[PDB]
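Presented below is the structure to which this report refers.
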Amino acid sequence: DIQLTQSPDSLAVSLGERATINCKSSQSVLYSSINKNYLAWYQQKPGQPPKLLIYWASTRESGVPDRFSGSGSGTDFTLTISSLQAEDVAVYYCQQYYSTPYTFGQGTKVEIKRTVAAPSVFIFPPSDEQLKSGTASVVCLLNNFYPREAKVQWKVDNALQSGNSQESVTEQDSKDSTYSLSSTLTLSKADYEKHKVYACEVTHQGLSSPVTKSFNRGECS
Amino acid sequence: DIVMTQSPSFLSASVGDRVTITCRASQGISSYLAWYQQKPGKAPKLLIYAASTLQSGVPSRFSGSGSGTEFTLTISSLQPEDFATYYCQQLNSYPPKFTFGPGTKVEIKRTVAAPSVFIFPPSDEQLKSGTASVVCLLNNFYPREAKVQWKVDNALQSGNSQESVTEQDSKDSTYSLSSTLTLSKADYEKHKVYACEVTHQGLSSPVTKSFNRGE
Amino acid sequence: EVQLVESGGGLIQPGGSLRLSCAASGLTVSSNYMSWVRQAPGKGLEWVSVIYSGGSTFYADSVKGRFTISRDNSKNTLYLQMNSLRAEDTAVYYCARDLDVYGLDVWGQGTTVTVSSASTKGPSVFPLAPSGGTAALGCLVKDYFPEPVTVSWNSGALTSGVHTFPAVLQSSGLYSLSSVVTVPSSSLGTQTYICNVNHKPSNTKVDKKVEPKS
Amino acid sequence: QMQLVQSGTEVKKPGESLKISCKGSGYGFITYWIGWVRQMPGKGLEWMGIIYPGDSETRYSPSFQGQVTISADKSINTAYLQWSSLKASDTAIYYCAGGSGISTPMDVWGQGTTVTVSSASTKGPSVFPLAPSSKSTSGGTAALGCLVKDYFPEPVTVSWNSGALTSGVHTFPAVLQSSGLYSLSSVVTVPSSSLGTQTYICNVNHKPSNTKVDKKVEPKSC
Amino acid sequence: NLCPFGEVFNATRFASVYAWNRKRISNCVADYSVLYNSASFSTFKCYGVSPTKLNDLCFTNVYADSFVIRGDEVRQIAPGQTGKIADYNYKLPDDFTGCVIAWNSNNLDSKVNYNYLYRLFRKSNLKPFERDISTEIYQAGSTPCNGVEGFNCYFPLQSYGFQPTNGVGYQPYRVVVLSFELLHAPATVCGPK
Ligand SMILES: *[C@@H]1O[C@H](CO)[C@@H](O[C@@H]2O[C@H](CO)[C@@H](O)[C@H](O)[C@H]2NC(C)=O)[C@H](O)[C@H]1NC(C)=O
């Protein structure tokens, strides 16, 4: 019935600067009788439940620091963090409670913006213990980069690999605000032994050109 | 939801007797109870409301009492017309669930009366159609219990007869009953002596009425 | 003289729909708690529906979502719209006025609703011929559907001594019935006995003369 | 002040039933309506429904009407969310949340209940060494690690040198594989200086399968 | 200058629902924690407001309506409900903003057959917050009643059969409905803040 759309989906702010998240309602949520917008802002840090920050569009919950402020009316609402702090890194959700069913926004991820930092690239062949397994996992590690956007392509004797790699990324580090990513190429040991050169190539904003890390199956490294 | 039960399910008393029917509620429902009388086929007739208040135009012999969990309907002097099923109902449910009781069927007891027995062979019109129905009538008897056995060439027939009972007569409180034996025209023509044997408490010995096919 | 007369009941196939009407005279439908109460064959009373004067409606859990009670003040009439009918809904349907603490004081005489896929069939009427003192004769009304059938004797001129038995359901799925009468055997030759059988669901009327044999 | 505490983690197979619970404690619970919220992995929040325990008035979301049942027992201050027969799509975390009234923000949140629905069976991990590279910047930084592969269900724990080494450590989130098994890797950056002298052992613990595995990660002697 | 909630919630006598009582709370500091922190209430359902966030917001007026119904009917004291009580005795609006508080009062309103009343017959539903204390004979048919009770001519009020041994659904419950009015006028009812 009443749907909420948040803007933007992601947001990078330097420490001390202002973050602004917008929530647009599909239909007004203002009880004219009491003259309050039935709109709430919640914060959720990874692995923790959501926490109520703001209710009635602009009233702060107790304990919530004054750098959080809610404003807006009718169908347009804004959440503002005036001086972003490391403790504010999280996903923020708007929610209407004007009527059941209650509905949540899509969520806005908020991270710290630091200087561009290129990743350090490493590659690891399958362990021989895992070659006895019958499968083989080549791992490519992108270490301590920012921003999160990074592309990693797999080549086996210069053939581009497709469908057989999964990647995983950490949350933003509390101390240097960088990300780390692992890409895992999986293939049968049969397929693995039929090829020599295994390469992992990385494009990232901090790199002038793509960085490739490769190894030859068998040769020492 | 609150459950309504009644006891007994069936009851037989003589004219002039004092009849008492009980209705119980799973929980205390104060005075929120009504009592209805229903003759077979006819619509229910409201006898008592508020557990004890007699409905206007209802004979004074009907009375109601109780409150909370137990209620009674009392017919001070049973009349011949008073045979019927009596229902109780819980009033003022919210959310509304006009819960009725299971009912109490009240039958008039009277002195034993033996049935007059008649037997009817199938007509030729029916035999043209390929089926035969032999009918046996037990007229104006009491009580309702009666054994009706079909004997075809002295063999006891089982599983091809249906019984039907009238309701108790409003005056003399008797019953009448029909038993119909149904078979094919071929099966009917395979035999000759068709007999109806009636055992009733009012008959010193079983009464048999018979006929011979085509006589 | 207050009466409630309902109508609209009859045979209807499973899954079908059906609208029951209840005309009133002597009370104002729109000013009363009005209810529908049904009775399945051989069973007790089951409240179906109620509508308040202010318009509120309430239903039993068994008919919730399928039945809709309503009224028309201009016609002083109550309505029960029944949808998605099942064989469990086969019953006599009574219209009644609820006084809440004073009970259901005014009832209609009911309208019968049979939910079944079987088809209408008229009956065949065969005689039950007689043969000191009293002699019995009758009429066998066989193989009709659905209920009911009415039986009189000599166009209603004979009522004393008459027993029309309840219909029994045969294994064929059709109903059969018998109506008998005891007469003086003196009039076996000296009065003519005709049974009049009407089955309106098939619009059948049969007059059958029952005369003796050999 | 009021607080909600939810039942523990659930690992079920498809088709099974399940009923998780949420118990309230503290002051003012009589005024609290309890809603349930689903969060599928990596996705947002979805309001499922709400109940008032005092009389079990319940309102469902259209997307969850007929899909779950929300109930409550007031005697013990407890709300319940139950499925009759689970699907793999029901794998998510479920938070119970309390608002002191209807059309009221959710003041109080339970800690969440993780529900995994998969045909997989409990299986301990295989731990393989991501050995550090023989060719590495002599005066710079090297990387080594452990591959914790093919296990079910979640979670596993990974430490280095039984907790001594924490700086430079990244244990990645698990991925669900083709096979319905989870796999993960942990990595450490160290100085190349210490590659020969210092020894690195990764300690993996999978309590669901009661499996501890220590694995030494050493330069392959080629 | 504390708001007189004690006079309303702790009154020795309560009104019949058809003649329901209304107290106009004005010009005072209300502390709602006495209410929502108490353990004496069977039911405490609020709508559009949270009783815990009230203690630092101001309203132009508050109304405390009180009466006695029976337990099965308490669920009718809510927006969007139907029934004898909601239709003919006490009607909350659909846009209702406030709290409905109720507690079992069997130990105070049952004796051995007290005299609380409800309206049973009415031609139409009540408007929200309408109070009908009429005792005109209700005309159920065409014939005018001429102030005499009889067939199709019924006294509109009926008595609760409040007996101590009733089931909980037929036992008396005391109900206070708080509703919050914020017109564009001076706000005179505030929390302790
Ligand atoms: C109604 O009366 C009760 C006493 O029967 C009041 O309850 C006490 O209130 C004080 C503070 O006002 C608390 O410290 C006590 O713990 C309460 N006792 C109990 C048994 O509840 C109640 O406050 C009164 N209600 C109002 C609105 O004033």
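Residues displayed in chain E correspond, in order, to Swiss-Prot positions 334-445, 448-528.
Quick check of the header: X-ray crystallography, 2.7 Å.
Using N, Cα and C of the backbone, Cβ positions are placed for all residues, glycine too.
Around E:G339 (variant position), no same-chain residue at least 6 positions away in sequence has a Cβ under 8 Å from its Cβ. The note that Swiss-Prot attaches to the natural variant E:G339 to H is: In strain: Omicron/BA.2.75, Omicron/XBB.1.5, Omicron/EG.5.1.
In this structure, E:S371 (variant position) belongs to neither helix nor strand by DSSP; it is coil. As a natural variant entry, E:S371 to L appears in Swiss-Prot alongside the note: In strain: Omicron/BA.1.
E:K444 (variant position) falls outside any helix or strand according to DSSP and counts as coil. Under natural variants, Swiss-Prot gives E:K444 to T with this note: In strain: Omicron/BQ.1.1.
The secondary structure of E:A475 (mutagenesis position), as reduced to three states from DSSP, is coil rather than helix or strand. Quoted from Swiss-Prot for the published mutagenesis E:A475 to V: Increased resistance to neutralizing antibodies.
Here the residue is the original one, but Swiss-Prot notes a natural variant at this spot, E:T478 to K: In strain: Delta/B.1.617.2, Omicron/BA.1, Omicron/BA.2, Omicron/BA.2.12.1, Omicron/BA.2.75, Omicron/BA.4, Omicron/BA.5, Omicron/BQ.1.1, Omicron/XBB.1.5, Omicron/EG.5.1. In the shown protein chains, 13 other C-beta atoms lie within 10 A of the C-beta of E:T478 (variant position).
For the published mutagenesis E:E484 to D, Swiss-Prot gives the following note: Increased replication in human TMEM106B overexpressing cells. The Cβ of E:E484 (mutagenesis position) lies under 8 Å from the Cβ of E:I472, E:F490, each of these being in the same chain and 6 or more residues away along the sequence.
A natural variant is reported in Swiss-Prot for this position, E:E484 to K, and the note states: In strain: Beta/B.1.351, Eta/B.1.525, Theta/P.3, Iota/B.1.526, B.1.1.318, Gamma/P.1, Zeta/P.2 and Mu/B.1.621; May enhance affinity to human ACE2 receptor. When secondary structure is read from DSSP and collapsed to three states, E:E484 (mutagenesis position) falls in the coil class.
Experimental mutagenesis at this site is recorded by Swiss-Prot as E:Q493 to Y, annotated: Reduced host ACE2-binding affinity in vitro. In three-state terms derived from DSSP, E:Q493 (mutagenesis position) belongs to an extended strand segment. E:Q493 (mutagenesis position) is surrounded by 19 other CB atoms, counting those within 10 A of its CB over all protein chains shown.
Quoting Swiss-Prot on the mutagenesis of E:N501 to T: Reduced host ACE2-binding affinity in vitro. Annotation for E:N501 (mutagenesis position): spatial neighbours E:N439, E:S443, criterion Cβ-Cβ under 8 Å with sequence separation of six or more.
In Swiss-Prot, a mutagenesis experiment is listed as E:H519 to P, annotated with the note Increased resistance to human covalescent sera neutralization. Secondary structure from DSSP puts E:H519 (mutagenesis position) in coil.
The number of other CB atoms found within 10 A of the CB of E:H519 (mutagenesis position), across every protein chain shown, is 7. It is 45 Å from the Cα atom of E:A475 (mutagenesis position) to that of E:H519 (mutagenesis position).
In this structure, of the recorded positions E:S371, E:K444, E:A475, the smallest number of CB atoms within 10 A of the CB marks E:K444. Highlighted here would be the recorded positions (E:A475, E:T478, E:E484, E:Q493, E:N501, E:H519) whose C-beta falls below 6 Å from ligand 1, but none qualifies. Think of the gap as 2 residues with no coordinates, bounded by E:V445 and E:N448; the Cα atoms of those bounding residues are 5 Å apart. Taking E:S371, E:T478, E:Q493, E:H519 as the recorded positions under consideration, the smallest Cα distance to E:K444 (variant position) is found for E:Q493. A gap of 22 Å separates the Cα atoms of E:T478 (variant position) and E:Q493 (mutagenesis position). Reported as a whole number, the C-alpha separation between E:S371 (variant position) and E:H519 (mutagenesis position) equals 33 Å. Checking the recorded positions E:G339, E:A475, E:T478, E:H519 against chain B with a Cβ-Cβ cut-off under 8 Å leaves nothing. Under 8 angstroms separates the C-beta of E:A475, E:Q493 from a C-beta of chain C, among the recorded positions E:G339, E:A475, E:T478, E:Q493, E:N501, E:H519.
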